[PDB]
Amino acid sequence: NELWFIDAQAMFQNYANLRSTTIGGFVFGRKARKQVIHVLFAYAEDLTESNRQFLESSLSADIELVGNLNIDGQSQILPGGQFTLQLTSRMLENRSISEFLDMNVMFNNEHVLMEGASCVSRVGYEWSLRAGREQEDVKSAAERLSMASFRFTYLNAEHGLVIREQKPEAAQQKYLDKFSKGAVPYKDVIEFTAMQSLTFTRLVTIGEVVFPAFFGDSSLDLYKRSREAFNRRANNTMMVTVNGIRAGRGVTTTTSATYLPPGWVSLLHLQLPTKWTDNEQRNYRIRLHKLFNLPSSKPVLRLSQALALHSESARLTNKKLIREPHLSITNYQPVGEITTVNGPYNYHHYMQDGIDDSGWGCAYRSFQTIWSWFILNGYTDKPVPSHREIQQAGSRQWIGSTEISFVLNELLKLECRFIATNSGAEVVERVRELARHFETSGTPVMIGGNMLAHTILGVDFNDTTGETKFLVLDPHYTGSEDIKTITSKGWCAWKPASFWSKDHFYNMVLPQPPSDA
């Protein structure tokens, strides 16, 4: 008699993605608060203890194995956490929260939300592998590395924060509450410097180590997490390295990445084998998609998609740019059915790259936004172009929809779809296929106004009354890089159909993403 909580939709969707002999799986969660965070499905091959350990090392430090699952009573079971989910293929494919509750009395369905800040630090270490004994040393280095980690100290100087081992009595309660209060793991980041007391093949590993700061935990709680966080990254490096050795790809160096896969509410942490062949990497990405029940229709784990939480991390887009402003609209107004842009993007505008496009650049900026979406979504690694670079494809000319579609076609081998309009109030009679866009291609839309250019991020469509609103990101700059000046003013806000000039004709470019990544 104990209450566990789970997000059943999320679970069903994971089964969905794997599906995309029999099937079993592992259940990962926050053991103390009896809350399931990740349900990972696998075919019987992958229900190995080896893969269980790979999974756990890739999840956030507060999360561990809490149970496993049995589908239709006929799947392989690997003991084990402290319960087993009972599942049927009926239940799964129909997605019946209805049926799931009857088969699993101690569980409660719940729409589990993101929570907490991300603490991060760069950490490096060195590993020596005896010739021909690479495999068993890498394993052994790790074990002794995990006994060493209890002695590291993490320090933030701009706030006088120190995480370090401590007797329980020394614990400072609520230690980061100021920072972790209504925080979210994918962008509220407290950076630390990792330190230590000053008292064959050699391999060097350096990279991020990210652990959650939850509102209300004690400096002690923070310390146990940082340590587990660090140990999982080492084990992860160990495992990828061994794998490449056994595959005879040699001893490879790794890159540290952090992701927030679609749907996920806790981060995913991975050491990436980046000295493998491009092809060998793709195969790993595919393998990883299956292991973490990611969806196969699109990229999730490209280097380009990794969050850049640490300031010394290699990014492919400018750190100054804002990521997803439309996700700071707290004052929501749902008039009807909302279809929004699919992945992440950046906000480009006037007065940005040290340039001054006060009149002409409006469409360049929207082009740049559309571009940023393509890197932040794993479709290219090429950086967003400058005006001059777009031009090369005069100087200081305003442009519009037709060249945007063209520059995109030969800087990115990228095909568009077009939507053309006689009147500003004919945008609306086309909102059907514009919603259809966002639910599919899900790319930001450049709307070719008459004298002006805007980006469309989403619609607010009520098929009954017919009332229609539009989510508009306005390329004409007003702020410095202030979020309130963008959300309070109309620079990123929802707009009524009476926003488009009825006297004039409008063009719309609808970027199409490629079909394999």
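Numbering of chain A is taken from Swiss-Prot, so the residues present carry the numbers 26-45, 56-234, 259-452, 465-588, in order.
Looking at the header, which is where the method is noted, we find X-ray crystallography, 2.8 Å.
Each residue, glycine too, has its Cβ placed from N, Cα and C.
Annotation for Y409 (mutagenesis position): same-chain Cβ neighbours under 8 Å, separated by at least 6 residues, are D415, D416, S417, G420, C421, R424, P546, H547, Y548. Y409 to H appears in Swiss-Prot as a published mutagenesis result, with the remark: Strongly reduced ability to hydrolyze ufm-1 bound to a target protein.
For the mutagenesis of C421 to A, Swiss-Prot gives this note: No significant effect on GPCR localization in AWA cilia. The structure shown keeps the original residue. Taken residue by residue with DSSP, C421 (mutagenesis position) is part of a helix.
Of all the Cβ atoms in the protein chains shown, 24 others lie within 10 Å of the Cβ of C421 (mutagenesis position). Quoting Swiss-Prot on the mutagenesis of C421 to S: Abolished ability to hydrolyze ufm-1 bound to a target protein. No significant effect on GPCR localization in AWA cilia or odorant chemotaxis.
The feature active site is assigned by Swiss-Prot to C421 (among others), with a curator's inference given as support.
Among the mutagenesis entries in Swiss-Prot is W469 to A, noted as: Strongly reduced ability to hydrolyze ufm-1 bound to a target protein. Counting Cβ atoms from all protein chains shown, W469 (mutagenesis position) has 14 others lying within 10 Å of its own Cβ.
Here the residue is the original one, but Swiss-Prot notes a mutagenesis experiment at this spot, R488 to A: Reduced ability to hydrolyze ufm-1 bound to a target protein. The Cβ neighbour count for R488 (mutagenesis position), using a 10 Å radius over every protein chain in view, is 14.
Summarising the environment of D545 (active site), the number of other Cβ atoms within 10 Å of its Cβ, over all protein chains shown, is 23. In the three-state DSSP scheme, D545 (active site) falls into the coil class. Taken from Swiss-Prot, the feature active site covers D545 (among others), and the record attributes it to similarity to another entry.
Swiss-Prot documents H547 to A as a published mutagenesis change and attaches the note Abolished ability to hydrolyze ufm-1 bound to a target protein. No significant effect on GPCR localization in AWA cilia or odorant chemotaxis.
Annotation comment: Swiss-Prot describes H547 (among others) as active site, evidence class a curator's inference. The Cβ neighbour count for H547 (mutagenesis position), using a 10 Å radius and every protein chain shown, is 17.
Cβ neighbours within 10 Å of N578 (mutagenesis position), excluding its own Cβ and spanning all shown chains: 19. Annotation note: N578 (mutagenesis position) sits in a strand segment as assigned by DSSP. For the mutagenesis result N578 to A, the note given in Swiss-Prot is Strongly reduced ability to hydrolyze ufm-1 bound to a target protein.
Mapped onto three states, the DSSP output places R488 (mutagenesis position) in strand. Comparing CA positions across the recorded positions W469, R488, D545, the one lying closest to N578 (mutagenesis position) turns out to be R488. Distance (Cα-Cα) between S45 and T56, which enclose 10 unmodelled residues in the deposited structure, is 15 Å. Across the unmodelled stretch of 24 residues from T234 to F259, the Cα-to-Cα distance comes to 26 Å. Each residue contributes its Cα atom, and for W469 (mutagenesis position) and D545 (active site) those atoms are 16 Å apart.
Flanking an unmodelled run of 12 residues are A452 and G465, whose Cα atoms lie 10 Å from one another. The DSSP secondary structure for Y409 (mutagenesis position) is coil.
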